[PDB]
Amino acid sequence: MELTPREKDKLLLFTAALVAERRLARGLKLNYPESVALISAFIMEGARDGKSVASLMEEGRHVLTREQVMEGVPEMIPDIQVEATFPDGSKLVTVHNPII
Amino acid sequence: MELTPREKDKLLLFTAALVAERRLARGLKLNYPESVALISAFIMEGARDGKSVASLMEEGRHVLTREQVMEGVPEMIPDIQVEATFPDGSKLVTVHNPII
Amino acid sequence: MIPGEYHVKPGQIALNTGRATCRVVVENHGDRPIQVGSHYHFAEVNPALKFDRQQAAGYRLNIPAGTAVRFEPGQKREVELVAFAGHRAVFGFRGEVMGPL
Amino acid sequence: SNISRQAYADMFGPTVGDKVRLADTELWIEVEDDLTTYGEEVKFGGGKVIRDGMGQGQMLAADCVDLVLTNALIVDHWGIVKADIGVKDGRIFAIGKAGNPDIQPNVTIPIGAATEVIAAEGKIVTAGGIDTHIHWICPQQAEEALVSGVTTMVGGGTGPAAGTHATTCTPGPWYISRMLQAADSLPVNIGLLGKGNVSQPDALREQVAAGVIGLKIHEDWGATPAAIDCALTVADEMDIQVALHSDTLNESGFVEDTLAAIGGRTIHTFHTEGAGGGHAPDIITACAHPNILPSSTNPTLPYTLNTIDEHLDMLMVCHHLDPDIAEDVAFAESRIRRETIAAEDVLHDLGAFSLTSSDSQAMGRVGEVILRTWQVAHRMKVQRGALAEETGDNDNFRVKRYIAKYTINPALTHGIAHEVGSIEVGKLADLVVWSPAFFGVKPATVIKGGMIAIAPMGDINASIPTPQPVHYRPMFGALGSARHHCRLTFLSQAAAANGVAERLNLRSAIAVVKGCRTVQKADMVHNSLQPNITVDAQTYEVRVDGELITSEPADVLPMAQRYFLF
Amino acid sequence: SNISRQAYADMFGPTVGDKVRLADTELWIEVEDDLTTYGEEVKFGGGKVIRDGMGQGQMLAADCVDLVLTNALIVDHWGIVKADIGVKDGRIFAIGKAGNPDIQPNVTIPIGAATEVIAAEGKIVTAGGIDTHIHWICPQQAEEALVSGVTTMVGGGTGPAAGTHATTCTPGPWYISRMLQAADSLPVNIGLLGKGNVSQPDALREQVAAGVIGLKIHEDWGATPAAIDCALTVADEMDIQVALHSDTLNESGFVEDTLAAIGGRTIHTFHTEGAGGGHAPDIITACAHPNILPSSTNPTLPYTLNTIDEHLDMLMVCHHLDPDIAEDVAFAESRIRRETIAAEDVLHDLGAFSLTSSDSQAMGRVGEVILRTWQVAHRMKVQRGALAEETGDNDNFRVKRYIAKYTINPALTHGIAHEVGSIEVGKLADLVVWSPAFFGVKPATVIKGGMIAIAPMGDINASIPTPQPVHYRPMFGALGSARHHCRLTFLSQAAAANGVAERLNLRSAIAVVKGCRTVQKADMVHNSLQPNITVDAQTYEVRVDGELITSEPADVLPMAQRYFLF
Amino acid sequence: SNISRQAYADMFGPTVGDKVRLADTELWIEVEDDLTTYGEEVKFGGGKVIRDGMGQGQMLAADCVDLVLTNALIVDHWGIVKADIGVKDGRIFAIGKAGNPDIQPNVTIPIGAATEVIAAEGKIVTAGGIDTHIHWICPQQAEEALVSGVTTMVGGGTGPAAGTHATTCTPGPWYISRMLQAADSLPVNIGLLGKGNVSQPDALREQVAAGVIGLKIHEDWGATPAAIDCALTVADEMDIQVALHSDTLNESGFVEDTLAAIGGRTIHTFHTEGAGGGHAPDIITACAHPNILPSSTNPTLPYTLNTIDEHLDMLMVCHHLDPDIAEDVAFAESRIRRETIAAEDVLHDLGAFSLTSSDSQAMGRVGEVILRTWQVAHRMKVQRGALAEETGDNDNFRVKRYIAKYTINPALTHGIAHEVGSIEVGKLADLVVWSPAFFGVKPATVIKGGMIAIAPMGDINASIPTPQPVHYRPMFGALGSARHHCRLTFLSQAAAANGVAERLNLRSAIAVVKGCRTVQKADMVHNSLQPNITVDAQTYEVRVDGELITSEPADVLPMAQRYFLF
Ligand code: NI
Ligand code: NI
Ligand code: NI
Ligand code: NI
Ligand code: NI
Ligand code: NI
């Protein structure tokens, strides 16, 4: 595999998102770390699929709504940023006010 | 649990395979690291089940086909090797030309 | 497209050109297999291999570097040898020369 | 005897005439020469050549090399050749034919009992990369860069502090001292840059005397004509380099005024295209000057479909800008220009831009300097074809021109080429071994000072080193004292003379920078073009000799999704 | 010109009169003062104030600070104020107005070329925490504590050995020597405690001469009147502190006998509530004495719905007790009392208990000292309202009273306040930067000795430091020699004089403890109450002046599920 | 008073007559002796025995031990006994009865204020293992081995280089010097092996003078009669050991010729069964000789159903062999033989093979030396029953015979038994504490030089050290200077005299090897059999005194799937 430090680091993000994913499924209101991990992982898969940076900056704002997270959480996340390998290399996706 | 460094290291292989597993499910053509992780994890579970080294060296060649991976990937993987605890201890399984 | 693929031009490579060679018939009289590497001083191989050791002095197998010739018990075969170059000084092996020649 | 060319390639690697594909790009190199005597190649293993009395001789340690890389395909600015590489005392001893003079002909690299062997047949070997635009935001950056194939890192910082987030500056004696001490813990060669933004020379001299090998002039600290003149005056007397990030706001003047302030003195211009910073919108015109050594940071390399979208936001968090403040955002469109971003790629292909760098965690990716440089070469080959300098049916010249961008040119620009930057005798043995299929993406071995410092390593408890999971892990060359012996901390001549190394009790080997004031654009290897370039103040169109310079954005790139898990 | 208060807060942080919510608690602080000159605030960035000739001057390094924290909201025992913080030579230089005297008014903290900048606008800055009840069970505890905001750790241990699992003691010269050496590898200031349980003074003197800054008297080694007297006699002559965990079994006497043995001599009582250990059931009555400096360990803080259930089991594995042995379990109900656990929270609110600590991995959570201290303040505000000392519509006094519990009071108790414990000039620059929404939970930056040692850090290969995943990673202040220069190893005066540092070849800076025998309850900042407290031997009810002291268990707490992944 | 045997075992561990099952194997040990005085056992904890004036005395540090392991069940080559273990100055002080002479009888190990305690009741304590076949392919191997219970590692390498992948050789002065420096960073005792394949003595002497404690003769470098004679001649004058991997190809002669070259001189034969390398197919006949100290590498131990299948491939990647080259593969069937693999297990049971080792990442598993040794003992008990030497209804003798294979015998073979290898007074305190259910699989505590270096550790932030997740983490004995004080770097006498330690500025304790030339097969503890063994050149059948020696392959083994997550 020859995993570089950055690839291994992303495995940590992925696993954190698995945690959040199961909790959301149980019907729980997500907290701060769970929300960040869930949305971030969604963007990474988006890039793997070949979606554009422009598209993801938008789609990322419709992953979780204010009723799916704990009080104060939307305000604790003014934005979310994550990089991934798009077909045209690594790119940064910034999702502003992801939780409405 | 008293996990040794080798057991923890394998947790990384397992997680990498979870990534590939979901992508294959979405219907994507797997890349290099994803292919290695997917096949490797399959072998480890094979050993946990108690399959013989001989059987796995064969079965490992039927996990992914040339149409399920990206161009050039089969050529980048002349073989795959992984060790796991069989009922008779740790053994090495080498799968030659895993992707046909 | 194959990542890192070679595009080797066809043909062949002539090895150890411009050097003396000789052919020797060798026979394994031992009861166990014997394999000889490309740069080993042929004159000092396992004593079980019968051949004209005098003719093989200062020679090695005329085969591509890193390869070898295997002699199963009782096996007889003719091999081609090529002379050592450099200082033509032999050290090691069975310790039969340990000096020039 | 005789052997077919294919079987030969499979055993000892390709030879004269054979071509090799670089990773999954469209670039093909062709072996220009082979220093071996056919049939006398050295190979290690059971029954192979490197054995007592055979390929290994009877010499004492002093008369043979410590390490030999057998059958390597060297790719360097000077040539693409097949040869053995000898390493002695941590430095390149010779490039030639290895073996034992006792029985083999033409041996120039003697192998004895004291010789370790690295089998490089089928692999490409290059010098270690050199990134001269490092923001020391976190120490983890060193491992990331080393893994990618970069062995020397020049830059400034004190950690995750606002000043460092934005500029490559290690402010003052105390922080400079502390970072030099911390440097002993990292597996890469290191040189620091001080804050050059001051109009009092003594404040700069103290920093140089403290240990920095250069001064960074950054607009966030005030890139004014006064500050620039002051920094250059000190640079001229202390033999250190000046890196520049000019006045984007055109607050103190336009590009012509900055150039006038520079007054023909030697200076390294960072991210010369401008997205990373600089006089809007024509800082790029600097590459036309003889005293300017121009480099690019990597996010704009190469021009792709997602480049622009991504930049508009990235340029906020770096420089501490407020999206709610009109003045902090209105200039974004003046700094991020499709016009200059597309031109930058061509300028590299022509040799007008001479260096590539990262701009680590401040609008740049530390682990992607090498990777992106090759993606540009690929994209240019695809769009423009063979270079005027090419000969033969290969991309050999384009390859030498681009590899020089992150190896020898950065070394020359910062006065460290006497120590690193290329595979030439006497230089530190910082080498990178690559499998052709992974060239420029994931190395097989990274050697520092003659000791492997990092490499992919499989299951530690396995019967062999190849079983999964295989990922990069630190080796002996990165451990304690062995690391100190295999890395260099670069100092200014004044610091070296003042006994700074002894004072701070630095444990690593020390090297001194020199020749920073005498290098000019003409000295950049294969990248010495001084184009008559202009930028339309309104349209932002770049023109060289009146012709429009531009390129098309890539939708897909090599060295990307086929190799990375994320 | 003029600017609205909201826009002002958004740009430079809150000012006089503005209130701020601490994390998700009900505690609100109000800026009591602002040391700036409106319009002359220093801000760093593109086109901002801190630039040559502007907010940055022409002075030499000796005449300006190495680091400046701009626009910080200081929360310390002495006040809650807005100001710039200057750091020079690894210590707090000044708290005031930063800038350039050449063009700005009232500048007390000069910024020059040698000055690094940390932008603290919108952030709260506090001194680093000090945990005086550390069991050195594993080295990993240091990173955990540093991440939470604790920069000094005092305790004892040799690793995961039975003696250490149960007591904070580093037994004898050899182990003391070994731990002092190991201490150089950790990014926190460290002081060790020896085993004080002996009736032969010389055995204790050797330990103090070896390097310990205090002696732990623990019942597991025999907390008898003879052992106690012996330890205190040595403490009085060598100027070191004694920490006590009394005789829970009442084997040698009751609490009054232990107090009598102490004989009015200065002593720090660990987990004074008793769940962590001590005379059942009235060890808590010790806080009434002038010579007793009382602290709490953190599992009982604050009283919640799950507290009791959890404790019955936790109290087994720590002290090596057998659940199958009646005598080893029957006393559990005598040690874990709802009555004293509920009272402890109120006693902290009144200032009767003066310190908070962990009791790391031996009935305590190393990363939760700060977090839990604030949860108690929240719970007390909710239950009891404003303190008699409060003024204004804020919780300013309650905040100063509680922050002192893990900063200045622990420092005073152990004789290290001349070096650390608060943000005052001359003290070591151990600072913690916090975003208000994460106050007391997850810091933005942890500074040790003037260098950032740990902070949250995003993707190393990213274009900026903010992309995910973001998690705490060691910075330059935690690397090799730089770490040695930014941390302190505390020694006893005898050890310092004996040349122990030179003998063991300790690389870190050395500090000597002093004033351990002269501190008393009256010296504890904002926590000097000596209540007339009693405990009913039968009901376990705690009373102060005859009134019953108690509180209600929390079902939900702030700084909990909203911030943690697990 | 009186106590029942079961309750006694539960409180203080088993006593004389009680039997204990080793992990999940069929091996049972029986306590042969107990050095305690019933009723006077020392136990630590609340209200327990080890307290001031009670089980702890009033002596000064010099008159008591630094560490005491209470109520341990010692399993060593000399006996299986119950006793307290005293450790002083990093070495074994005494094995006996601990306590306070003031009030207790028969105290031989005094406990005072300076004494730390490790509760070993219910645990088995053994010396640390010693692996003499290490390929230094990566530094991560040290932690893996330490976790398994191995505290000394002897071998050679420079990292992941071809020479090292195949042989245990650190080639020459420069690499030897670099590795000795790197060794200070690892938590295990270390000794290096040089490349012994040369026919010029001086080339070998330089290596010994540089610091190696032995020379590896490997066929990949040419295991010829000339090279062998040369290495042994140097070994005889410099008092260092020679490890041999003979000529598998029978290129220079058959096994009888190699034996003749050895000429009765002392030599350690690696992987004597031959799968790991050696004269095909009879290298195994070497164990019949008085001057040969024979060891096995671990992949063939013990003979299982998957052994053969797995080996055919493993033997390719190690020695750099080409599966496409007939000569590189045709011999596989001559090297991997079911006949000798089955016999090897019996030869160990009889004491003909005296050592077990790994052959780390070059046809061997670094973390499985101990584990596999016990699996063989289990399999032999199951197949052959009690040994002729057994007495009583236990496997005590078989246990002493097998534990010696990876402890005292390796120590004797390499001249380091004066320092390590067993639990005897004066030896370095390298000890391993085991829970009976996890014996030989996962240790409870690994002690190096008297300090715990690694152990399973739970949640760092937990109230106790036991909460999940529990996994091995480095302790204080593995940190910086403390580590240097608790580990040994072994040097040759010449290197020690030449001032090599001072020259390279080695920080760890130094030990010198001696007695490498005088050891012989008769000196191997419980494994001194010299069988009249023969191997049929055609059938490969192994015979001792004409009787066929063989065994059956295991389908399932203990110490496997019940303990490992993967
Ligand atoms: Ni810039
Ligand atoms: Ni930059
Ligand atoms: Ni306690
Ligand atoms: Ni405690
Ligand atoms: Ni071997
Ligand atoms: Ni080996």
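The residue numbers of chain E are those assigned by Swiss-Prot, with the residues present covering 2-567 sequentially.
Per the header: X-ray crystallography, 2.0 Å.
Cβ coordinates come from backbone N, Cα and C, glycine included.
So that you can see what the record holds, here are the features copied from Swiss-Prot:
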- E:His320: active site, proton donor (ACT_SITE)
- E:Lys217, E:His246, E:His272: Ni(2+) 2 binding site (BINDING)
- E:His219: substrate binding site (BINDING)
- E:129-567: domain 'Urease' (DOMAIN)
- E:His134 to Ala: Abrogates activity and reduces binding to nickel ions (MUTAGEN)
- E:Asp221 to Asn: Reduces activity 50-fold (MUTAGEN)
- E:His312 to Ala: Enhances thermal stability above 50 degrees Celsius (MUTAGEN)
- E:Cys319 to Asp: Reduces activity 20-fold, but increases KM only 1.9-fold; optimum pH is 5.2. Reduces binding of nickel ions. Resistant to inactivation by iodoacetamide (MUTAGEN)
- E:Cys319 to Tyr: Abrogates activity (MUTAGEN)
- E:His320 to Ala: Reduces activity 100000-fold, but increases KM only 3-fold; optimum pH is 6.75. Resistant to inactivation by diethylpyrocarbonate and iodoacetamide (MUTAGEN)
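Structure with Swiss-Prot features highlighted.
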residue	record	contacts (Cβ under 8 Å, 6+ apart)
E:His134	mutagenesis position	E:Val155, E:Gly156, E:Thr169, E:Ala244, E:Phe271, E:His272, E:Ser296, E:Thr298, E:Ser358, E:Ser359, E:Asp360, E:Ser361, E:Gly365
E:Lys217	Ni(2+) 2 binding site	E:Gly157, E:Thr168, E:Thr169, E:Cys170, E:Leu194, E:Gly195, E:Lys196, E:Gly197, E:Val243, E:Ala244, E:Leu245, E:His246
E:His219	substrate binding site	E:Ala167, E:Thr168, E:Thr169, E:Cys170, E:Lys196, E:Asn198, E:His246, E:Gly278
E:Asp221	mutagenesis position	E:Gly164, E:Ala167, E:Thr168, E:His320, E:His321
E:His312	mutagenesis position	E:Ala276, E:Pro300, E:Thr301, E:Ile337
E:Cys319	mutagenesis position	E:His166, E:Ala167, E:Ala363, E:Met364
E:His320 (mutagenesis position): tally of other CB atoms within 10 A of its CB: 23
Listed in sequence order, residues not in E:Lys217, E:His246, E:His272 with Cβ within 8 Å of the centre of the Ni(2+) 2 site Cβ atoms: E:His134, E:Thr168, E:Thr169, E:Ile218, E:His219, E:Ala244, E:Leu245, E:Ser247, E:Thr270, E:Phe271, E:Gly277, E:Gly278, E:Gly279, E:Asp360
Cβ neighbour count within 10 Å of E:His246 (Ni(2+) 2 binding site): 25
Listed recorded positions adjacent to ligand 3, that is, members of E:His134, E:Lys217, E:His246, E:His312, E:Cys319, E:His320 whose C-beta is under 6 A away: E:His246
DSSP-derived structure type at E:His272 (Ni(2+) 2 binding site), helix or strand or else coil: coil
Filtered E:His134, E:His246, E:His272, E:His320 - recorded positions with C-beta under 8 A from chain F: E:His320
Count of other CB atoms lying within 10 Å of the CB belonging to E:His272 (Ni(2+) 2 binding site): 27
DSSP state at E:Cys319 (mutagenesis position), helix/strand/coil: coil
